[PDB]
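Inspection log for the structure reproduced underneath, given as structure tokens.
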Amino acid sequence: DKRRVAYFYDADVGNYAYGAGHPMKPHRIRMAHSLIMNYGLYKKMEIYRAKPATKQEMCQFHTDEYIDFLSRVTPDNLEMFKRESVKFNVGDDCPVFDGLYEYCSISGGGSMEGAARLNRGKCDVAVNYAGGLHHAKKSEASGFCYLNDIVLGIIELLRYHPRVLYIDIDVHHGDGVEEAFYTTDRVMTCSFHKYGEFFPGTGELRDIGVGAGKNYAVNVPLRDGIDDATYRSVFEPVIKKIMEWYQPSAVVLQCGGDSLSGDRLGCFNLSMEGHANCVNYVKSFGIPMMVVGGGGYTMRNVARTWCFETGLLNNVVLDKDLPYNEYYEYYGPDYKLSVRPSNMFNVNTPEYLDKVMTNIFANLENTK
Amino acid sequence: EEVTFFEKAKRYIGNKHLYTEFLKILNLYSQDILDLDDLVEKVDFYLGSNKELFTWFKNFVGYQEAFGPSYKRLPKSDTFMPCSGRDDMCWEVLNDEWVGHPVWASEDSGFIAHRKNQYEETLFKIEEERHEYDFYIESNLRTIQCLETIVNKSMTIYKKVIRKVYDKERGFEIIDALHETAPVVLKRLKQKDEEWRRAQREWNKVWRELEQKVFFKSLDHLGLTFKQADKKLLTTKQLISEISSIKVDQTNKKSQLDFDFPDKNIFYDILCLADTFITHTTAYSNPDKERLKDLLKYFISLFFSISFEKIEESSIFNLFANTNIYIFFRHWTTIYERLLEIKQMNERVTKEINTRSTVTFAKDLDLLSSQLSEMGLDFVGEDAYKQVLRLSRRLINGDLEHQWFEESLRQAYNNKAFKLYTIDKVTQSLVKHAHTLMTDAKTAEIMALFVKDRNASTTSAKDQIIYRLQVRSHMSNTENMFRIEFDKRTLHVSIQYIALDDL
Amino acid sequence: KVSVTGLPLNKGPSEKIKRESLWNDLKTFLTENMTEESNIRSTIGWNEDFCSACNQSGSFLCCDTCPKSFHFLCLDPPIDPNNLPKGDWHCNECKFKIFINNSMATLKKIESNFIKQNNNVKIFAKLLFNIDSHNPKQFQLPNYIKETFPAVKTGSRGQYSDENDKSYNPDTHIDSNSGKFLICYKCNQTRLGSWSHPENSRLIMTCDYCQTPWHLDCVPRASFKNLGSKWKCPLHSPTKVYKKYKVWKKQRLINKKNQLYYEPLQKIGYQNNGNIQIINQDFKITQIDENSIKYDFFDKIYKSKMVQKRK
Amino acid sequence: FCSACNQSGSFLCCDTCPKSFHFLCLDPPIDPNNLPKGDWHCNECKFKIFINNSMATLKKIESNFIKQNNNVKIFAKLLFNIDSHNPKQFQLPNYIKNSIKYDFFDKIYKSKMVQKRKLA
Amino acid sequence: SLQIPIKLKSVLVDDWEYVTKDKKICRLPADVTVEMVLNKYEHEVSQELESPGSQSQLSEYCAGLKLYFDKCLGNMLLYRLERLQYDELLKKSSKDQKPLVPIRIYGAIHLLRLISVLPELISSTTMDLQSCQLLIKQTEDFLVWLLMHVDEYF
Amino acid sequence: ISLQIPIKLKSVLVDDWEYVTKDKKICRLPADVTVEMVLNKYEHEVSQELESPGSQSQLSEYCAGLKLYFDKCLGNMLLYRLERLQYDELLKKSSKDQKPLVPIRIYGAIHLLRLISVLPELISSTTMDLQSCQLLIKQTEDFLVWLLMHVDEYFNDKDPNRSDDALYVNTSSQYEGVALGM
Ligand SMILES: [Zn+2]
Ligand SMILES: [Zn+2]
Ligand SMILES: [Zn+2]
Ligand SMILES: [Zn+2]
Ligand SMILES: [Zn+2]
Ligand SMILES: [Zn+2]
Ligand SMILES: [Zn+2]
């Protein structure tokens, strides 16, 4: 394909942190950058620093009260906001730290600027790993997410494109993005997630949409221990059929590392290559794409996967020997660019997946 | 035919409590409370496995928005909330009515978290400490760089840095003074950075040695629990249950179990392991060891017709057996299948181990483990299959610990050889089952009849009946029999479970 | 101070941890000189631990004359927490007992209110007077309505509860009551698998209402049910129907004392709801018998056949 | 007074209830000379002792009779009550002045003949 | 209640006058008895019903009407001046030792009075509101059919 | 003491309990038919039948007393905990326009039904005489019979996800969080 790649990075994004024991850390974004520059990928990409988002730009999706609470809340004065903390779920589930608003603005500005560069034709691939918060919904924090920057980026994309595809390969259901566009045919959301007694609670096979957006929401509920050979056998046919029938003008891809083997919260068994195969397959279609990096709670694995995927977007295959970045001590015994799957058992039988794909293909008939 | 549909459905359903619900559904349809679609879907759930009755029913009755379970509709009053930056297109495409909220989708109960082993927890703790040290050091370094840029010639970072350095609660006054003392904070921060970096070096050493031992254990899931599950699931009852289940499934719709042996060197490897255990074990007398070796060699040479001379220096056939011989054969097949699985990846794993490159920037220089290299448990050269066999022989002898054997297998096969952790116990059980095949009169007579039949090589159809009748005469009248069929053209084994069908 | 390592963050080795955890293509510095500002956005031009009203946890506004604490909303009228009363606060009964409760002459005041309301209402005057001495209290059904339905129970918080509220493991395929194998209704197989090949087995569920067993792959489903409502297999009556709209709901279960039964004499065409039984006067349960159901079904099929063939 | 035609003549007196009936105004009629030579009860006051003393309890005989006469079920509650009333003269209404499958198959068979001959 | 046509009311009053004033009891079993009328009704009406449930209802109604005319004839469906005649019939049935079938003795005059007081009998029962309507509808249909064939019966 | 409620009304009350405490639904306020309208229709339909003034003035007295008791006790004992926030909002909407809140003109027919369900306990916790209790119970039972007659036009069953004019509405997360968390 030989696309031109815009890459967004803010050097201050890594200086914000959640609580002491909180699994979600922006530091991995600082790590994936350190590999990317040390592999020499800056010679193939255009590196930008997006202007942070403003309150009015955030309020295109969220409410004024929620955004106003986010711009005022502080760990010091949390006791003065007792009704808003339960309104917006910014208490114990999603904590409040020192750099919440600037981090949210950085993420949203990155996503919106990437979408804007895709609109103007400046590039054909926009990369923003700070983005990808796919859980916040317009009035409340959810799943460690406080601002849905994917929705803002898709809104910026809809000003030039008739149809936009959104693909989610995180273990969690993309509840915020699916809910935001649940009644429209302009945006088609497709999620591959673990369904059961898992956090998003939503993402059933019968959640195809409401109203004009009926049949424009696809959910693939999977089981524990899925591996690369099965994940790709599910992912390629569904995405191919969506591409032929929905025919999107642009695609957003949330590359969350929650599906990698060895994650704290995830329960999948995907290696680095099985996770990057999805990005390669989506890139092989030729339409404009925006890659965002969402979940992931093992920094050494998600950073390596993001660096490998960024290399793949630049039409190169990176060497398996690390280039001695700053955080060299994080990368285990062999110090290789690889993520090793475990020997855990796969409970995704071919019959269950066959039934799921049959249902999805039956629903997809009414999108062309 | 319309008159007999109800009794047909009654017979097919096979239960009264379900036929009652079927009649209730039919009644609901008969009172104009159910449209035809729900009736057809319910009768699909009832008689859909049958293909003729369902089609007949559909052609008789003349069959010729879908809300999701995880979305509610809010009242329009609670919809208009001021979004200042929203536009006409934004109002057009964004959804404000339907809401999902996982808590409702959780049925107000909660979510189940994924179980994690202790090695993963240790890895998480190491990562947490690394992240804390790096976060503090980098934040201090960025504040230092900004301060140097100020002195020599993006809001909360410096404030939180100087609030962390000054914990006396006086730090706010220092921030105020900074807004109106730059060298003072400069020299304080540089010293903090230096001491934190030294502590980070020492902790990095400690963390490296700690992680470098539990990393491979963290990725082993089925292996950790393995050597308790193998003991519980490799019993006679489990195998009988498996074959009985296969037979029951077949009868609800002569070759219950199928085995294919594509290699014969594995037989010699299993014989070598068995002989090693027999020589080592202090559980049999001196003549009994020779008797066990002779039994094993004779059985393997007679059943599979491999050889009789090279084996000790290294036309379908049928066997009617009781539980003992079946269990012995199942143990042999278990060992063979495990060794075959570890052997068919010989070339790939051997190439990986030999062509395993190392990083030159810091891996070769500083951060390496010769721990497995100090005991020769690194598989350099020493072809992986033969090295695994040698280590298994060492473990059987007793001069190798289980921990180091498992660790070498984990690091050499990427946790794909976890099923060999019990090779010693499986070999011991195979030897014990070979022994009980000697010290039982009935089993000895059955084995003698099998030897006579196998060596006859020219028998009529009566070989199928009179041989089975004689074996049953040597057998009891209540417990099971198994028919093991061997084909030499492709070396194929078929096991049939004749519980009492011979009576 | 103390960090996650348990050390002041400046020490390092921690000798005990040492003994426990031991055996015995350019850099990033050029990222500050190659980031072009991107500002081409199209939008860039812009005493008790519970509540005396509901008996539940949470933040409370306490009283001083008694050990009773109320929620801010569990109060008449509700009080906004930001606009604190900022003064001596009591509940209704404390105010009444401090200010009005003269027990020797209270009856005279009640009679005065009685005669004051005698012009309009005297059957409720005592009830109206009895309302100022009571604190707010959450509504609950008065314990003789719940007992009418022997399937409804009260949860810990007082909410409605009904009878729908509750590696390789081969023993789940065994009944354990008779030693037989659990045979799936859809496929007529148990699919036990084997220890050699644990991927040949299928998970089985054994529905909680009629005890019939199903495979997770035969009924489309991903995981087991362990926390939410009880699982019900697809072999049951809907008990709630939307007919094109009109809503039909099956009657609740009544205690057998008031559960009236009746057998009609018509037995061929008899309009009943889905409240039947195969063998105050608004909850009759018709006893219908199987032959009548057969005749009704055949009648409906034949009548619809004529209705369509007339056209 | 004969409580069947409400006229006068030679009656048959009762014992438990103060009622008098004619010898011919009975079902079945009795020869006037042929006395019962014992205890005689009319249609009433004989079902009363039948249901209050000999059988077990009230409202159970009716169910048994209805179940027994399930072949004619719409008239069961009338057939049960017909054997409880004394005979009366016919006064004007005052406003004039495997046995189941055989039936199932026969019903379907006749119904389908009607269907076919009506269609064409 | 029941909707009895005016002509059938006139026939009933004519019979009342012909029995209670000028005593002219009709002859012993006539050419058309209740059984013949009921079988011909069930035979000629069943050929115009397309529903098996309606066929079962019609058959059950006819059988119940026969079995109810058996036990009600001598009870309350005869005038006093006729009872003696009934008695003699009974005596004949006693002498010959042949069972009595009153469906095949009385006919087309005594079935009409049988469905003339049915609302009274139904009201003195505990039947539900839904089966009584079916009985009334069946009796009305039979009354209309009998009024259609009046010149050849009575 | 003892109140004879028809079984269908008990089913209605249990359905209300299930909707509020399990489905997290509330009432669509202001109601289409309020308590005042129901009581006015009952009084007009019943008083127009009988003619004795002694039995006619008692009906008006009963209706007026019922209205007063509802107005005085709805904010105290007739609301579940989830509904209270909604109540508070109404009060604010009442306080911003200087209009006092009159609950018999907002709530209707389902809060009256649950008003006359704890009347035995309210009567028991008083010093009332015997024949007054008998009269109150008789009037309440007559009203309950009348309401059971007109049950289909006051308690319909339509899903909030399908009809905008149902009796119940779904609550949002921002509402439920404040209601059951603060
Ligand atoms: Zn996630
Ligand atoms: Zn409370
Ligand atoms: Zn108090
Ligand atoms: Zn199955
Ligand atoms: Zn079930
Ligand atoms: Zn008489
Ligand atoms: Zn008597």
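Chain A uses Swiss-Prot numbers throughout; the residues present, in order, are 17-384.
This entry, so its header tells us, was determined using electron microscopy, 3.2 Å.
Positions of Cβ are set from backbone N, Cα and C atoms, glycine also.
For A:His151 (mutagenesis position), applying a Cβ distance below 8 Å and a minimum sequence separation of six or more within one chain yields A:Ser158, A:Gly159, A:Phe160, A:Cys161, A:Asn164, A:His188, A:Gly190, A:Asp191, A:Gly192, A:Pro216. The annotation active site is assigned in Swiss-Prot to A:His151 on the grounds of a curator's inference.
According to Swiss-Prot, the experimentally introduced change A:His150 to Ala is described as follows: Impairs histone deacetylase activity and transcription repression. A:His150 (mutagenesis position) counts 32 other C-beta atoms within 10 Å of its own C-beta, drawing on all protein chains shown. Secondary structure at A:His150 (mutagenesis position), taken from DSSP and collapsed to helix, strand or coil, is coil.
Per Swiss-Prot, mutagenesis A:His151 to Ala is noted as: Impairs histone deacetylase activity and transcription repression.
Here Swiss-Prot describes A:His188 to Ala as a published mutagenesis experiment; the accompanying note says: Impairs histone deacetylase activity and transcription repression. In the three-state DSSP classification, A:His188 (mutagenesis position) falls within coil. Its own atom aside, the Cβ of A:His188 (mutagenesis position) has 26 Cβ atoms within 10 angstroms in the protein chains shown.
The local packing around A:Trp322 (mutagenesis position), expressed as other Cβ atoms within 10 Å of its Cβ over all shown chains, amounts to 28. Quoted from Swiss-Prot for the published mutagenesis A:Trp322 to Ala: Strongly reduces HDAC activity.
For A:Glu325 to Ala, Swiss-Prot lists a mutagenesis experiment annotated as follows: Strongly reduces HDAC activity. Cβ-based neighbour count (10 Å, all protein chains) for A:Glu325 (mutagenesis position) stands at 26.
Mapped onto three states, the DSSP output places A:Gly327 (mutagenesis position) in helix. In sequence order, A:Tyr55, A:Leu57, A:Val333, A:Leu334 are the residues of the chain that are 6 or more apart from A:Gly327 (mutagenesis position) and have a CB within less than 8 Å of its CB. Here the residue is the original one, while Swiss-Prot reports the published mutagenesis A:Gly327 to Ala with the comment Strongly reduces HDAC activity.
In the three-state DSSP scheme, A:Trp322 (mutagenesis position) is classed as helix.
A:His150 (mutagenesis position) and A:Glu325 (mutagenesis position) have their C-alpha atoms 20 Å apart, to the nearest angstrom. Close to ligand 1, meaning a Cβ under 6 Å from one of its atoms, are these of the mutagenesis positions A:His150, A:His188, A:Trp322, A:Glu325, A:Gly327: A:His188.
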